[PDB]
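Contents: one structure, followed by commentary.
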Amino acid sequence: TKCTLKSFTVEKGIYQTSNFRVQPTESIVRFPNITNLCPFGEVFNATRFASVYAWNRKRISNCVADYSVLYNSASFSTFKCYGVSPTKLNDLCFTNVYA
Amino acid sequence: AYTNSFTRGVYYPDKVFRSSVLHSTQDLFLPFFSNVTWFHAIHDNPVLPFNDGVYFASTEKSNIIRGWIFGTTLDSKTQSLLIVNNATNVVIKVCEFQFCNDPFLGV
Amino acid sequence: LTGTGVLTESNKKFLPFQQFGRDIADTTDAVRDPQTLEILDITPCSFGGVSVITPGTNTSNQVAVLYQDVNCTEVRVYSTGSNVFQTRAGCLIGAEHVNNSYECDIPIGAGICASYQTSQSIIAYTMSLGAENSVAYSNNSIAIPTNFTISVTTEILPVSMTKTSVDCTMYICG
Amino acid sequence: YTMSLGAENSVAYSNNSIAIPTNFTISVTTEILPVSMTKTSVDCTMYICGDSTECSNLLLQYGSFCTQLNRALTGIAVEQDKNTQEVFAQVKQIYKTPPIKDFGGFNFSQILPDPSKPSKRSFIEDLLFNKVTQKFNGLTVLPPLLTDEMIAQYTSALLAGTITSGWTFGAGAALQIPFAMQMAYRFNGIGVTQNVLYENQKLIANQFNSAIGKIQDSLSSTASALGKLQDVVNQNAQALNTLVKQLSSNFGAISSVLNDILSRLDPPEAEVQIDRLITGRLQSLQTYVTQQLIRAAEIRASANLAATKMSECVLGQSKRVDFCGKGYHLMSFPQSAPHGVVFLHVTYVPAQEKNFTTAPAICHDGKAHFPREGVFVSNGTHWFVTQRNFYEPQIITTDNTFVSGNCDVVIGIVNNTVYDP
Amino acid sequence: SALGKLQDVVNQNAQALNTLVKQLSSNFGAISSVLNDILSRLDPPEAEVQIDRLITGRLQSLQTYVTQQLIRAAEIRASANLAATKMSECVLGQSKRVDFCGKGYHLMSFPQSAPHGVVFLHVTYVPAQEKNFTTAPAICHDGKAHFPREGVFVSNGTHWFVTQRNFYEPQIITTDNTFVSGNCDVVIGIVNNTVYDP
Ligand SMILES: *[C@@H]1O[C@H](CO)[C@@H](O[C@@H]2O[C@H](CO)[C@@H](O)[C@H](O)[C@H]2NC(C)=O)[C@H](O)[C@H]1NC(C)=O
Ligand SMILES: *[C@@H]1O[C@H](CO)[C@@H](O[C@@H]2O[C@H](CO)[C@@H](O)[C@H](O)[C@H]2NC(C)=O)[C@H](O)[C@H]1NC(C)=O
Ligand SMILES: *[C@@H]1O[C@H](CO)[C@@H](O[C@@H]2O[C@H](CO)[C@@H](O)[C@H](O)[C@H]2NC(C)=O)[C@H](O)[C@H]1NC(C)=O
Ligand SMILES: *[C@@H]1O[C@H](CO)[C@@H](O[C@@H]2O[C@H](CO)[C@@H](O)[C@H](O)[C@H]2NC(C)=O)[C@H](O)[C@H]1NC(C)=O
Ligand SMILES: *[C@@H]1O[C@H](CO)[C@@H](O[C@@H]2O[C@H](CO)[C@@H](O)[C@H](O)[C@H]2NC(C)=O)[C@H](O)[C@H]1NC(C)=O
Ligand SMILES: *[C@@H]1O[C@H](CO)[C@@H](O[C@@H]2O[C@H](CO)[C@@H](O)[C@H](O)[C@H]2NC(C)=O)[C@H](O)[C@H]1NC(C)=O
Ligand SMILES: *[C@@H]1O[C@H](CO)[C@@H](O[C@@H]2O[C@H](CO)[C@@H](O)[C@H](O)[C@H]2NC(C)=O)[C@H](O)[C@H]1NC(C)=O
Ligand SMILES: *[C@@H]1O[C@H](CO)[C@@H](O)[C@H](O)[C@H]1NC(C)=O
Ligand SMILES: *[C@@H]1O[C@H](CO)[C@@H](O)[C@H](O)[C@H]1NC(C)=O
Ligand SMILES: *[C@@H]1O[C@H](CO)[C@@H](O)[C@H](O)[C@H]1NC(C)=O
Ligand SMILES: *[C@@H]1O[C@H](CO)[C@@H](O)[C@H](O)[C@H]1NC(C)=O
Ligand SMILES: *[C@@H]1O[C@H](CO)[C@@H](O)[C@H](O)[C@H]1NC(C)=O
Ligand SMILES: *[C@@H]1O[C@H](CO)[C@@H](O)[C@H](O)[C@H]1NC(C)=O
Ligand SMILES: *[C@@H]1O[C@H](CO)[C@@H](O)[C@H](O)[C@H]1NC(C)=O
Ligand SMILES: *[C@@H]1O[C@H](CO)[C@@H](O)[C@H](O)[C@H]1NC(C)=O
Ligand SMILES: *[C@@H]1O[C@H](CO)[C@@H](O)[C@H](O)[C@H]1NC(C)=O
Ligand SMILES: *[C@@H]1O[C@H](CO)[C@@H](O)[C@H](O)[C@H]1NC(C)=O
């Protein structure tokens, strides 16, 4: 109450000073139970790519990837992301993927 | 021939669960009480425009309607989506199929 | 998708393609556990307003705590024992419940008021509306005053308020 | 169509014709006034930055914007209970009618709390309560200080005081008086001689009871009864629903969901998007609070009017025209309603009239005689003096008229004789 | 505390100004609440942005202050209108409005000035002591029903008198206290007595 009213003296009455909220005791981390790798190796380091007019589309599914070794790679002349930060990437468990 | 679509053509706009709520959303829906063309398959399988999306409806008792073809020329010159449902197997292909002058499947 | 809350069982029959639920405010209502295909509701970690009922610091440093619109169940220093009084305003902890009614002093709500009384402590009670006084009504009896009193009362009304003026230019861009 | 402004009714005006009612009706009207509004409370910190440490730390840059809105809403909530106290808590005691309900034939069983029912609430109050109809999201509702039962007890005390002591319980001590004599005073207060009440006591009592029955029927059938309190409840619910919906707006951000921004953007951009959401939600809160302050001022003005009616209508007798219903005010009865008060105004309305010939004064011996009370009328052969609000012809005597001036001054004075007892 | 209604008003205005002054310490997203520290550190392309944020925040604070002052001023205006009505119908006249000019039957009022307000001293008549008397709506004499012109009929157990409603002062029942209307067969509760003829 003293902090809420910014005074070391509190007049007689009822004051609304805070909100009771139970605090968490432990964190709950939930992700799909899958222990596979992504085909990024054969997609980036592929032997031959397709022409731009016939651009190739490679769906991905049930895999886990570490885009930190790609962002830290000088091999890639351009690494730009839109709608999602390239740094904070290993947090949000991705949903759809089309390379 | 045309008939009244009444209130058909409503689908879940996304994959988010909602309950006890009135939600306003803008998307490609079938207008209410619009005219829908009625085709017959007795005693006639023309090609119809797709425009910006198509609502399709069928009434069945013996699974007469078994597939759909989508494209522009349907003559192996461009890509055309082919969907066929044979008994228990749904098959989807996007090959450059060479279609007959009047595509059909025999029994 | 991150957040803080209590995960509980639900009876919401999610469709196989639906993963998250939302409330009126568009916040997350429930999730499907990615490991076990069950639907769990997410209820924010039970909360409510906390009000402090206190006499002035010129009288006492003892206080009572009102937990608004909660049950005396879910409830560092202030524990959940001694005198706990459940009212229609919430769970009041630290105020002693007194059966005797009095005139309302520190209002709590829903007919409950608190005061500092007797050795002294904060008490909570149902407020009195006034003394009970039946009228001796009958079809042939009238009470007529035989004496009178001339009284003078004080009624105070605001008329004006400080004529403030703000130099908006100097205030914003002095 | 072009709306009508009412029926056309010419008045048969002439310089020597007066219409005086020969019969009357006792009417009861319902006036509904808001007294209080839902005591809302907004947790500004949880509303803007719910369970987000980063958002709260960014909110800290807006200073007292949060606590001053909490202060404004607290002030509103407090003044709502002040409004309720001003309207209902105008009696220092809590009177209670005795079991004998033989109030000169006036039936009050539909307005006095039913003993059988647990909560002291009248039948009409029960009808009224059946007509007026965010949880985990910061927005809370505080309860009123006075419960519906306590409001019912205050209205019961005020009604019992009015019935058993007239206006005496308001000014000072409650002085018991037979209800018929109370009504005799109420009739004298409107320019109708008290003997009219006693001669028509059974008729007046039956008219009052029928009016109460009609009020019960109207409130038990028509669904558009409490249109002034239901509109207030609807306005408060709509304001809260709009405030809740405002959380779904982007305000220029990539998403309205704070957790979806926090999990997707780096601090240098997440802080900007959060600043946009904080600005939008703080502006929404300020708009809500301003609208609540204006609505609260309207409610306070309505509550002050309701308290004025309570004091000058229930506790006394009002001489203010159409302040306490159409007609000549006799008495009023308070009833509670959700977030409001309903006044049952019992008024005297002239019902039937006759065209009489009149004159401002009568000459007897050259003196001009004027009525002390009432006016002179003639049925064509004899002149009488009668009270203005009820046709009751009396013989013209020296106890009905007084002498002032002479016959050569008054325009329209007529010749007659004045009987000397 | 007797003058709290006015002291709270003063406090509210002081509190509003103090809040406005405190609003100068807020950043509103800027690197610093101090305008001079921004001006001395940033080039126009960034200083203009930080200043735009501070201007937006301070202008919103001023608008909030002004809106609160307008609402409070409307409340004060309503109170002033009530005070003027009380002056006109309470000090300058005599009020028949129940509890408008204090509890009791209003006699007179006296104005007093006060800081940013007015104090009315309401002098009222309040009944103090009462007795239980038997009453009747009318008295029969020759079959006619006699009603009081003013006041009511009371009985102390042996004699009937007529007295003013607001003060016990029994008087002999005479033709100058009562009037005749109707007859004894109409009035419910009429009692037999005599009316003195001077
Ligand atoms: C009417 O009331 C007044 C005061 O309310 C009475 O005046 C007091 O009377 C007592 C004894 O009767 C004296 O001891 C006091 O000194 C009086 N006070 C004043 C200020 O005069 C008055 O006597 C009462 N009259 C009746 C008839 O009861
Ligand atoms: C006063 O009015 C009430 C209701 O209008 C009367 O109670 C009703 O009495 C009749 C028989 O006289 C019953 O059939 C009804 O069921 C009663 N109503 C209820 C709600 O129970 C009451 O009798 C009236 N009193 C007088 C003295 O006339
Ligand atoms: C004055 O009006 C009242 C009603 O407004 C009349 O009372 C009605 O009289 C009729 C016939 O005498 C009865 O059938 C009704 O039941 C009465 N109503 C009530 C409520 O009792 C009254 O008779 C009229 N008097 C005059 C002189 O016109
Ligand atoms: C005007 O009123 C007077 C007073 O009642 C009427 O005079 C009486 O009329 C009745 C009618 O039956 C006679 O029985 C009385 O003998 C009359 N008394 C007197 C003193 O005249 C008069 O008739 C009324 N006139 C009209 C036109 O209604
Ligand atoms: C009322 O009565 C008076 C007297 O009874 C009338 O005055 C008379 O008027 C005529 C007309 O000029 C004179 O000739 C008489 O001499 C007057 N009488 C007296 C005593 O002076 C008066 O005109 C009457 N008015 C009406 C309207 O009838
Ligand atoms: C009711 O009031 C009357 C009027 O004063 C009382 O009558 C007088 O009472 C006194 C008592 O001391 C006698 O001395 C008078 O002679 C009485 N006068 C008459 C004309 O009767 C009467 O006593 C009062 N009744 C009661 C019960 O007190
Ligand atoms: C008041 O007095 C009258 C007469 O003075 C009483 O009327 C009498 O009532 C009885 C009972 O019915 C009749 O037998 C008499 O004939 C009536 N008298 C006359 C003259 O008709 C009346 O009852 C008295 N009322 C009270 C309450 O005492
Ligand atoms: C491609 O090969 C290089 C080494 O030749 C390696 O550093 C890089 O990580 C590879 N890329 C992927 C996606 O595996
Ligand atoms: C459907 O067609 C008919 C005639 O072809 C027309 O009258 C009707 O208005 C059409 N329906 C709509 C919704 O326009
Ligand atoms: C449907 O056609 C596909 C394509 O050859 C075939 O593999 C499948 O077995 C067929 N199913 C049936 C039921 O005919
Ligand atoms: C406490 O209150 C008393 C009177 O009630 C007053 O004299 C005294 O100065 C007050 N002290 C403080 C610190 O408020
Ligand atoms: C609190 O919970 C208990 C049981 O858990 C229940 O009996 C009681 O009525 C509840 N009280 C309130 C105020 O919710
Ligand atoms: C109050 O009265 C009730 C009886 O209704 C009793 O059960 C309870 O123990 C009493 N409490 C106190 C503190 O006296
Ligand atoms: C008085 O006379 C006029 C003449 O037309 C008539 O219209 C009016 O109704 C009469 N008054 C009453 C009360 O009937
Ligand atoms: C009243 O009006 C009539 C209309 O003809 C007129 O003759 C008469 O003189 C008037 N009387 C007065 C006193 O104005
Ligand atoms: C009138 O009689 C009632 C009956 O109980 C009593 O309570 C009341 O005090 C009496 N009034 C006076 C003034 O004596
Ligand atoms: C007054 O009430 C009493 C109660 O017993 C009754 O006997 C008497 O007849 C009533 N008188 C009138 C006029 O109502």
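Residue numbering for chain D follows Swiss-Prot; the residues present correspond to positions 695-827, 853-1140, in that order.
Determination method: electron microscopy, 3.3 Å.
Even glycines carry a Cβ here, placed using N, Cα and C.
Now, the feature entries from Swiss-Prot:
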VARIANT   D:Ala701 to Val  In strain: Beta/B.1.351, Iota/B.1.526
VARIANT   D:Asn764 to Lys  In strain: Omicron/BA.1, Omicron/BA.2, Omicron/BA.2.12.1, Omicron/BA.2.75, Omicron/BA.4, Omicron/BA.5, Omicron/BQ.1.1, Omicron/XBB.1.5, Omicron/EG.5.1
VARIANT   D:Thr859 to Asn  In strain: Lambda/C.37
VARIANT   D:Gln954 to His  In strain: Omicron/BA.1, Omicron/BA.2, Omicron/BA.2.12.1, Omicron/BA.2.75, Omicron/BA.4, Omicron/BA.5, Omicron/BQ.1.1, Omicron/XBB.1.5, Omicron/EG.5.1
VARIANT   D:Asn969 to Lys  In strain: Omicron/BA.1, Omicron/BA.2, Omicron/BA.2.12.1, Omicron/BA.2.75, Omicron/BA.4, Omicron/BA.5, Omicron/BQ.1.1, Omicron/XBB.1.5, Omicron/EG.5.1
VARIANT   D:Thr1027 to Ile  In strain: Gamma/P.1
*Round to a whole number and give the Cα-to-Cα distance in Å for the pair D:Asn969 (variant position) and D:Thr859 (variant position).*
24
_Same-chain residues at least 6 apart in sequence whose Cβ lies under 8 Å from D:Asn764 (variant position)_ = D:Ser735, D:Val736, D:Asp737, D:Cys738
_Least buried by Cβ count (within 10 Å) of the variant positions D:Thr859, D:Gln954, D:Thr1027_ = D:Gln954
*Taking the Cβ of D:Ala701 (variant position) as reference, which residues of that chain separated by at least 6 in sequence fall under 8 Å from it?*
none
_Using Cβ atoms only, which of the variant positions D:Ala701, D:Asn764, D:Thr859, D:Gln954, D:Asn969, D:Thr1027 are under 8 Å from chain A?_
D:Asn764
*Over all shown protein chains, what is the count of other CB atoms within 10 A of the CB belonging to D:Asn969 (variant position)?*
13
*Which three-state DSSP class does D:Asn969 (variant position) fall into?*
coil
_Less than 8 Å, Cβ to Cβ, versus chain C; work out which of the variant positions D:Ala701, D:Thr859, D:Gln954, D:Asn969 satisfy that and list them by sequence._
D:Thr859
_Distance from D:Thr1027 (variant position) back to D:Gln954 (variant position), taken between C-alpha atoms, in Å_ = 25
*Rounded to an integer, what is the Cα-Cα distance in Å between D:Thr859 (variant position) and D:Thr1027 (variant position)?*
32
